[PDB]
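> The structure follows.
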Amino acid sequence: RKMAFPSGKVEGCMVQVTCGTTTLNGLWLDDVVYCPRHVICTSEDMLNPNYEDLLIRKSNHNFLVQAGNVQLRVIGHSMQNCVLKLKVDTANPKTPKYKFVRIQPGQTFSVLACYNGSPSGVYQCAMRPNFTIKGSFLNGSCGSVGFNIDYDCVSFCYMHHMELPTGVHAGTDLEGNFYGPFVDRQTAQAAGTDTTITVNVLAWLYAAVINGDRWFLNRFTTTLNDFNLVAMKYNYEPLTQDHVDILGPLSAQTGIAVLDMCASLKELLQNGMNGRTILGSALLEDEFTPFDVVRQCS
Amino acid sequence: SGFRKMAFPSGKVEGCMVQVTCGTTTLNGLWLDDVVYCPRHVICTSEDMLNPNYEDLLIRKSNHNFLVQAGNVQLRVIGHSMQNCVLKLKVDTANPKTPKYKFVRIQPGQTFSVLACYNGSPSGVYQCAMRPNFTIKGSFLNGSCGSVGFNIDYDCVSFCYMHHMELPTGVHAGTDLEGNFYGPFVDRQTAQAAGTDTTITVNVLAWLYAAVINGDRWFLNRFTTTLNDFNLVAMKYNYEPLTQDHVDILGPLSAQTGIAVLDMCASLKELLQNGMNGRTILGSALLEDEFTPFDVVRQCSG
Ligand SMILES: *[C@H](O)[C@H](C[C@@H]1CCNC1=O)NC(=O)[C@H](CC(C)C)NC(=O)OCC1CCC(F)(F)CC1
Ligand SMILES: *[C@H](O)[C@H](C[C@@H]1CCNC1=O)NC(=O)[C@H](CC(C)C)NC(=O)OCC1CCC(F)(F)CC1
């Protein structure tokens, strides 16, 4: 089961930010609201926006920030890469313990999808190898955030900025740097060739074994390098020795050596699944990490 | 592709989760106003689990036997009663985080969010579909009982599920918040069989409407059917028969696409009888049955 983190600590931070006729979401931590800087653009700016030039011309009173029924007074603003930081006169009392992190491709995070500053859904996503995410984001979702929770600390890793023509999504970390080669201008942008997160597929196969599903296993083994040759042929990410180590606990628990599971996955890539399904799925799932699988077995 | 299982934000429910302990048995409870709701089998020992005498077990209990805690803070119990398979513990403090709420009993095919909890602490949130045999495919471990399933409409939380047990096949069973089990199950430590599962027809039809909304409509044909005729055919392919309520909840998607429900039923009947023929719908040769008409509207139209 693809499981998201409980979203309560993040819901208490979502606000609505408006400039002119553009409305999106902001993240209110302490006395600062973070949001995508493209809220300051008009239609006639969106194609090549000189954001520093646009921002020096804005006044504090041009930003309308609403937390529920309350308006928050903006008392200063600055820009950090693609994120606007609005200083407000009030501290958010619901601010959790938090940090800002930049996640690696193949890592997963929960998305709290918001519209008009109101949370609407929560779901799990992975940072794709090509630095897109396969999200569910509609108009007005910008400023929705992705996060992980460790103990009582919320680690914010993603803020939503745009959709690509293929229907996948792109955004930044909370320092405002995009993941991937994307730019916050209103243009049709393609991503690099995506690849499949091999260590995650292996984690998921182990999960299927842990739940009594093992039709895809076989008697064979493979070397790491020979596996990686076939993996790259099928546009799967290479498996590193650190990946093999990370899979150690699932390997121990199931009694199935990592390179044995690699030989199972090699068979599935070359032979297909031929009708069969694994954990309900007709496709190999690659948005469960080893940690995710273990968190949900313990 | 295009669609994913999306849960409701869990914060309003997180603010109601507590733990309820009898002896060394700890499970989760739901604290709303000055009442805590939880599975009655918290009052059981292992010697009593094969066929507990819940009525006698409850007479032996007093208020001071129940440890209710929000985090590490004890909530004093001032009354107790049993309603079907749920224990209702009156407490001396009204939960200040109580949302607007209602208790609803859902129908098979309906989806809901589960906030999986252990020792009163949330671990994760995910969407579940109530199968036609009244089981769900949850991710529940020991200590998860009392976790709840819910939907959120406006600012109102509709609680529909409380978790009680696992079946030999690995699926899960539970009650509504009035303590009435979904399906033929009972809260005893015994092996119980779920009915053979079937495919959720109304959700498959929702999925076909979703495909049409997205411009994927090769499968629409020029014919219609009666509901009875479709139901008789559908049963032969292990699809659930449609109810009048199912026809009604497809109303909004029917109006959005202009395709009458019974016309879509005729298109589905042809897929069942003739198969996909190596074709796909929304990228898959498999028909999805875990997205309700409401789920589809939420993700197509927001
Ligand atoms: C912010 O709410 C919004 C979110 C997207 C709208 C629909 N789904 C989304 O995720 N973001 C934007 O509108 C950006 C703003 C730019 C200044 C970055 N633009 C955008 O996402 O454009 C969408 C594509 C659609 C296809 C296309 F070819 F026309 C090019 C742009
Ligand atoms: C409450 O936390 C717990 C939840 C289950 C533990 C593991 N996964 C779960 O969903 N519920 C129980 O332990 C119930 C208690 C009874 C009084 C209802 N018992 C139970 O779920 O038993 C599981 C079955 C498994 C198949 C079997 F044949 F072995 C018979 C017992």
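Going by Swiss-Prot, the residues shown for chain B are 3264-3565, listed in order.
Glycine residues also receive a Cβ, built from the backbone N, Cα and C atoms like all the rest.
According to Swiss-Prot, the record shows the following:
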| type | residues | note |
| --- | --- | --- |
| ACT_SITE | B:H3304 | active site, for 3CL-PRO activity |
| VARIANT | B:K3353 to R | In strain: Beta/B.1.351 |
| VARIANT | B:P3395 to H | In strain: Omicron/BA.1, Omicron/BA.2, Omicron/BA.2.12.1, Omicron/BA.2.75, Omicron/BA.4, Omicron/BA.5, Omicron/BQ.1.1, Omicron/XBB.1.5, Omicron/EG.5.1 |
| ACT_SITE | B:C3408 | active site, nucleophile |
| VARIANT | B:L3468 to V | In strain: Zeta/P.2 |
> Express the distance between the Cα positions of B:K3353 (variant position) and B:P3395 (variant position) as a whole number of Å.
34
> What three-state class does DSSP give B:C3408 (active site, nucleophile)?
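Looking at the DSSP assignment, B:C3408 (active site, nucleophile) belongs to neither helix nor strand, so coil.
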> Determine the most Cβ-crowded residue among the recorded positions B:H3304, B:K3353, using a 10 Å radius around each Cβ and all protein chains in the structure.
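The most densely surrounded of these recorded positions is B:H3304.
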> Quick one: of the recorded positions B:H3304, B:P3395, B:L3468, which has its CA closest to the CA of the residue listed as 'active site, nucleophile'?
B:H3304
> Cβ under 6 Å from an atom of ligand 2: which of these recorded positions qualify? The list is B:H3304, B:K3353, B:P3395, B:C3408.
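If the test is a Cβ under 6 Å from any atom of ligand 2, the answer is B:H3304, B:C3408.
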> For B:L3468 (variant position), what is the secondary structure state per DSSP, taken as helix, strand or coil?
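Looking at the DSSP assignment, B:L3468 (variant position) belongs to a helix.
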> Using Cβ-Cβ distances, find the residues under 8 Å from B:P3395 (variant position) that belong to the same chain and are at least 6 apart in sequence, listing them in sequence order.
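Listed in sequence order: B:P3371, B:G3372, B:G3458, B:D3460, B:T3461, B:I3463, B:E3503.
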> My understanding is the cutoff is Cβ-Cβ under 8 Å with a sequence separation of 6 or more in the same chain; which residues meet that for B:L3468 (variant position)?
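Non-local contacts for B:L3468 (variant position): B:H3509, B:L3513, B:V3524, B:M3527, B:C3528, B:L3531.
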